[PDB]
Amino acid sequence: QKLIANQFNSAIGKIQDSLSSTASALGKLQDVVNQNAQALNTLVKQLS
Amino acid sequence: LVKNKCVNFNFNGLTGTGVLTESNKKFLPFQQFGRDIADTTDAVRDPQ
């Protein structure tokens, strides 16, 4: 149980290090934000 | 001229409708109008 708890606690440590270092980790959400912002910017630019 | 109130307007034959206000847009001395992403007029220089 001490080993299993320490392995869990350490692996939740690695999640914070990944998310703090690697902004591209969220890339599947940033893709959806970028696609919707690009669709509106295309719609507004088409008024010109 | 009227400011901070919704008005219909015409500058030099450029008609529109909006709240006119003073601005911090640093027009270079040759520039007469400003434009936004749609080519809609964002700002104007007053001819008076």
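By Swiss-Prot numbering, chain A shows 920-967, in order.
Cβ from N, Cα, C; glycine included.
The note that Swiss-Prot attaches to the natural variant A:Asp950 to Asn is: In strain: Delta/B.1.617.2, Mu/B.1.621. In the three-state DSSP scheme, A:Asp950 (variant position) is classed as helix. The Cβ of A:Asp950 (variant position) lies under 8 Å from the Cβ of no residue that is in the same chain and 6 or more residues away along the sequence.
Sequence-distant contacts of A:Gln954 (variant position), defined as residues of its own chain at least six apart whose C-beta falls under 8 angstroms from its C-beta, are absent. Variant annotation in Swiss-Prot: A:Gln954 to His, described as In strain: Omicron/BA.1, Omicron/BA.2, Omicron/BA.2.12.1, Omicron/BA.2.75, Omicron/BA.4, Omicron/BA.5, Omicron/BQ.1.1, Omicron/XBB.1.5, Omicron/EG.5.1; the structure shown retains the original residue.
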